[PDB]
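Accompanying notes for the structure given below.
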Amino acid sequence: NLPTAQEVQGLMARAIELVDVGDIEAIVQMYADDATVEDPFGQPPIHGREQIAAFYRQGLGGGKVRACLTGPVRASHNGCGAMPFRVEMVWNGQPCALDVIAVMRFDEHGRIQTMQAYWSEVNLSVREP
Amino acid sequence: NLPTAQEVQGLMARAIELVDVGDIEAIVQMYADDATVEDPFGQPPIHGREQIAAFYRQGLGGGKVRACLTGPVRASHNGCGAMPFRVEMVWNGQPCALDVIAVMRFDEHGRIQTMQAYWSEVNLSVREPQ
């Protein structure tokens, strides 16, 4: 069946922790073969495990990126959820942080069918070393 | 033009302030005519200012509602954004809270076309009165 709300909470949290450790195969395996990622929402879609893996591989290589939930996963009873988080990464040498909310829809196999990630440069800040 | 990312942040914050004071006429004037709301997401959508007013009236019916952003509004360049917040309400004489995320899309006059609010019982707090 579609994941329960509790299962969505588990899955969406797991997705962030996998980014945090840079586990590309684990990240990719959570997605449907032909999933669609919009990140940032508004930009053209990334489609399918091959392109999604390249997106994360390029983003996470190599390899001073961290990612943290910054609040509870909000989960529905129809296999969807949304979560707030912060990504830490290097743009231009300067340590930076990006606040993001991801919305996910899961299929009946428990895989991510769609992900939208909302953020723009208003959500980007410099960090203290 | 659609609202800029910055304008989206301001609009979505204003939506929370209006819920916090329970000003339904102001809440509803932020929505475009025939706007669609799904709250909680997974329930049937409702649409239009009448239905949306009635929805907010149902959610405000217990009296002492407050609403707080619990992090920054995330905004796109295509008139969309997403925000984390907490509503506090009194339900059956007890102080309760819900953690929610709302996603909104705005039209080119800065009114809301669609809203989706994510939450369920996994996002509830219910405590003793004191």
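In order, the residues displayed for chain B correspond to 2-131 in Swiss-Prot numbering, which applies throughout.
Cβ coordinates come from backbone N, Cα and C, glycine included.
Here is what Swiss-Prot says about this protein:
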- B:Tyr32 to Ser: Reduces activity 4-fold (MUTAGEN)
- B:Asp40: active site, proton acceptor (ACT_SITE)
- B:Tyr57 to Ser: Reduces activity 100-fold (MUTAGEN)
- B:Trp92 to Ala: Slightly reduces activity. Reduces protein stability (MUTAGEN)
- B:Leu125 to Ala: Slightly reduces activity and reduces protein stability; when associated with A-127 (MUTAGEN)
- B:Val127 to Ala: Slightly reduces activity and reduces protein stability; when associated with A-125 (MUTAGEN)
- Could you give the Cα-Cα distance between B:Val127 (mutagenesis position) and B:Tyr57 (mutagenesis position), in whole Å? 21
- Item | Cα proximity to B:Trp92 (mutagenesis position), best match among recorded positions B:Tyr32, B:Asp40, B:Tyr57, B:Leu125 | B:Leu125
- Message: On a simple 10 Å Cβ count over all chains shown, which one of the recorded positions B:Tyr32, B:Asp40, B:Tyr57, B:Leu125 is most densely packed?
- Response: B:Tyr32
- In all the protein chains shown, the tally of other Cβ atoms within 10 Å of the Cβ of B:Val127 (mutagenesis position) is 12
- Task: Please classify the secondary structure at B:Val127 (mutagenesis position) using three-state DSSP.
- Result: strand
- Quick one: Cα separation, B:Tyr32 (mutagenesis position) versus B:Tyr57 (mutagenesis position), in Å? 12
- Query: Taking the Cα atoms as reference points, how far is B:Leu125 (mutagenesis position) from B:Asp40 (active site, proton acceptor) in Å?
  - Reply: 15
